[PDB]
Amino acid sequence: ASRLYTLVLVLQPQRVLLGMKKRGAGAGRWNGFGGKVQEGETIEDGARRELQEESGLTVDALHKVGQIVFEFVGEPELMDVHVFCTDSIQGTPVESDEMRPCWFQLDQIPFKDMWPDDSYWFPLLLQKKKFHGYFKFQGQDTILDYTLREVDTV
Ligand SMILES: Nc1nccc(-c2ccccc2)n1
């Protein structure tokens, strides 16, 4: 029914790292770093692995910040996205064929060039709030309906 994904935001006091995907799901959009969780792999281990694969960064300890379930009408599998944040990383962001990373000042987060759901839950992430969300999409751009509530335990 649902498929596990990870999403990692490198969020520091005055800036956040995003990556511009070159192809595939989310191409042409700034997003965090993540992907599918593998068999026998913890969600958190999958989040660390994907951060390195896509951005070249090594994270020390991830913090759970949210869970967002995505529905795309006409697609059978729900996307169960486990969202993490970190402020302590190692390495320098690496641009590859697949991904172009860039730091953004918090007052210049490029929401018009991001998935539209980000405009709803990023304000919570920036104020250190935890959340459970659900977004029903039609295509890649239209949110048909959604729920989003703050939680004390992800
Ligand atoms: N910001 C945002 N919005 C919608 C979907 C996603 C996503 C995250 C991880 C993996 C696949 C999709 N991310």
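Since chain A takes its numbers from Swiss-Prot, the residues it shows come out as 3-156.
Going by what the header records, the deposited coordinates were determined by X-ray crystallography, 1.6 Å.
Heads up, the Cβ atoms here are built off N, Cα and C, so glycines get one too.
Swiss-Prot lists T8, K23, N33, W117, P118, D119, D120 with the feature 8-oxo-dGMP binding site, giving experimental evidence as the kind of evidence. Cβ contacts within 10 Å of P118 (8-oxo-dGMP binding site), excluding its own Cβ and spanning all protein chains shown: 16.
The secondary structure of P118 (8-oxo-dGMP binding site), as reduced to three states from DSSP, is coil rather than helix or strand. Taken from Swiss-Prot, the feature 8-oxo-dGTP binding site covers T8, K23, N33, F35, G36, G37, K38, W117, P118, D119, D120.
The 2-oxo-dATP binding site feature in Swiss-Prot is assigned to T8, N33, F35, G36, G37, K38, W117, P118, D119, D120. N33 (8-oxo-dGMP binding site) carries a strand DSSP state (E or B). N33 (8-oxo-dGMP binding site) counts 19 other C-beta atoms within 10 Å of its own C-beta, drawing on all protein chains shown.
The N(6)-methyl-AMP binding site annotation in Swiss-Prot covers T8, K23, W117, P118, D119, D120.
Swiss-Prot documents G37 to F as a published mutagenesis change and attaches the note Loss of activity. Listed in sequence order, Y7, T8, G48, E52, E55, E56 are the same-chain residues at least 6 apart in sequence whose CB falls under 8 Å from the CB of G37 (mutagenesis position).
Around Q40 (mutagenesis position), a 10 Å sphere centred on its CB holds 12 further CB atoms from the protein chains shown. Reduced to three states, the DSSP call for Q40 (mutagenesis position) is coil. Experimental mutagenesis at this site is recorded by Swiss-Prot as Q40 to P, annotated: Reduces activity by 97%.
DSSP classifies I45 (mutagenesis position) as helix under the three-state reduction. Swiss-Prot documents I45 to K as a published mutagenesis change and attaches the note Loss of activity.
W117 to Y appears in Swiss-Prot as a published mutagenesis result, with the remark: Enhances 2-oxo-dATPase activity and greatly reduces 8-oxo-dGTPase activity. Around the Cβ of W117 (mutagenesis position), a 10 Å sphere holds 18 further Cβ atoms from the protein chains shown.
Long-range neighbours of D119 (mutagenesis position) (same chain, six or more residues apart, CB within less than 8 Å of its CB): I70, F72, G135, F137, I145, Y148. The mutagenesis experiment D119 to A or N is recorded by Swiss-Prot, whose note states: Loss of 2-oxo-dATPase activity, reduces 8-oxo-dGTPase activity.
Among the sequence features in Swiss-Prot, the mutagenesis site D120 to A or N is noted as follows: Mildly decreased 2-oxo-dATPase activity, nearly abolishes 8-oxo-dGTPase activity.
The annotation that Swiss-Prot gives for the mutagenesis experiment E152 to A reads: Reduces 2-oxo-dATPase and 8-oxo-dGTPase activities and increases thermolability. In the three-state DSSP reading, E152 (mutagenesis position) counts as strand. The Cβ neighbour count for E152 (mutagenesis position), using a 10 Å radius over every protein chain in view, is 12.
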If the criterion is a C-beta within less than 6 angstroms of any ligand 1 atom, which of the binding-site residues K23, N33, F35, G36 pass it? List them in sequence order.
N33, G36
Those mutagenesis positions, out of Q40, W117, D120, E152, that come within 10 angstroms of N33 (8-oxo-dGMP binding site) at the Cα:
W117, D120
If the 8-oxo-dGMP binders are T8, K23, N33, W117, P118, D119, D120 per the record, what's the largest distance between their Cα atoms, in Å?
18
Do me a favour and check the Cα-Cα span between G36 (8-oxo-dGTP binding site) and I45 (mutagenesis position); whole Å is fine.
11
Taking the Cα of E152 (mutagenesis position) as the centre, which of the recorded positions listed as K38, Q40, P118 lie within 10 Å of it?
none
Out of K23, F35, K38, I45, which has the highest number of nearby Cβ atoms, where nearby means within 10 Å of its Cβ, if these are the recorded positions?
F35
